[PDB]
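Student: Shown below is the structure under consideration.
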Protein chains: 2
Amino acid sequence: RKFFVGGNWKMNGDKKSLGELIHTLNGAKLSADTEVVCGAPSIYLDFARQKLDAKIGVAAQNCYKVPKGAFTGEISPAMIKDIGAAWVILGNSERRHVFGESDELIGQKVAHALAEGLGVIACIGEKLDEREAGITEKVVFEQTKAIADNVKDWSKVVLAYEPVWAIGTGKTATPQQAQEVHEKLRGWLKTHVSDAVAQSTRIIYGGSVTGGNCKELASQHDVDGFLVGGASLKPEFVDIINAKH
Amino acid sequence: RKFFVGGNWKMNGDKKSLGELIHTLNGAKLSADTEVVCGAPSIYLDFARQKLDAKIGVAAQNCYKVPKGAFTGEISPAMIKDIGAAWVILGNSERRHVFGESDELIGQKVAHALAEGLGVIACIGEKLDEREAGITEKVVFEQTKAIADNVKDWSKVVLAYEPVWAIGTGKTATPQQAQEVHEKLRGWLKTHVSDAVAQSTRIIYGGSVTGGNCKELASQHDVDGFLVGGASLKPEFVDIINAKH
């Protein structure tokens, strides 16, 4: 399984500061064994795809579930592919908990981005109260089944486990906490889809990944890479891409 | 009061078709006395501003309430200015009734957009059930107060009245129904803000405007223009811009 790291820039940047970040990544020595994709703000997607070297993919941070229509504020898979981006991040913690997107809506968005030929980074994760109630497994298998029910071809899907308590807080899951869930998730895929999909699907971890802690997390057997937020805007993003070296 | 027509393209278009539409508008005979702005998908805002003539304004279709942050999928006033757009549409009927944005949130967005120096087209409107119940005035005045209580400078605000039953349906409000609401909203503005604000603030109508009905609507005394949806994607949008000729 090729190591994967996505950088989600969230609502940050302008052309000058993102042009500078893109020049850094294009000049840097990035492992050819890592699949790198950057998720730009929708207003900067075209600029990003035109600037970035072709080996680095571009991801939209969100999309809607139909090609066109009266949905002011939304963009569709058709528009993302038009600009040349090849991925979309769906079901992220902020979309679910700050903007209230449901499992059913994230599921409809996944089926439609895949039909439209886009790759999907699909995010799952439990809240602090759920982790402490000991229902982490129940919660993430429920979100994963919502996504799975909408995936015909798993070869363009990357699952991202991002515990909500670990996003932007600085409280990173320990290597053993991230491994335990990745391994349970991969068994869920083995018994509910097939062993072939369990073995080939990348399951990445997100939630306060930094240059300083990425190598020990990357050493866990079922951690296939990372979804990186705040540190995707800093030069240390180059070290996270290179975590296995 | 300068006649204002805003075209909201909603989630429509690609670079070929919006490039065509833009070439048409740039070469058209557009009234010297009309203020035109096009509301483009976020992914094409930079494209749209590079291609449209400088006389035509560009509007974002939504924005969030702070300059930067962990808000995946959102864009800010700061990024909108960075691209050269001068306007944002806030509180449109789909943001309210499809995506659940409340009056409190729309009010916070208006304050923030204006604090960053963007003009705002703020939308309000009642549902068919509220019109049938006789409470149109109650609803448009509480949605306008939520906006008005958050406006420090009215120079940059354009109010848009878009009855929900008239959007996408072809059931346009009659001139007399439009004039009734626009006249009452201008009266609310005279007594809750000031007379000078009531006299210079444009109040535009949206909801199934077409090249066939725009002249009747535009001769009404308190209708200062239009917020066009579906017809903004067509050649007849030029006739709506020229609705007083």
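Per Swiss-Prot, chain A residues shown: 4-248, in order.
For this deposited structure, the header notes the method as X-ray crystallography, 1.9 Å.
Here the Cβ of each residue, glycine as well, is placed from N, Cα and C on the backbone.
Below are the features listed in Swiss-Prot for this protein:
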type	residues	note
BINDING	A:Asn11, A:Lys13	substrate binding site
MUTAGEN	A:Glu165 to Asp	Reduces activity 300-fold
ACT_SITE	A:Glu165	active site, proton acceptor
Student: From the Cα of A:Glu165 (mutagenesis position) across to the Cα of A:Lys13 (substrate binding site), what is the distance in angstrom?
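Tutor: Computed Cα spacing between A:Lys13 (substrate binding site) and A:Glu165 (mutagenesis position) is 15 Å.
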Student: Using a 10 Å cut-off, grab the number of neighbouring Cβ atoms around the Cβ of A:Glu165 (mutagenesis position), all chains included.
Tutor: 25
Student: If you draw a 10 Å sphere on the Cβ of A:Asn11 (substrate binding site), how many other Cβ atoms land inside?
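Tutor: Within a 10 Å radius of the Cβ of A:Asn11 (substrate binding site) lie 27 other Cβ atoms.
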Student: Rounded to a whole number, how many Å is the Cα of A:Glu165 (mutagenesis position) away from the Cα of A:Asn11 (substrate binding site)?
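Tutor: Their Cα atoms are separated by 12 Å.
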Student: What is the total of other Cβ atoms whose distance to the Cβ of A:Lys13 (substrate binding site) is within 10 Å?
Tutor: 25
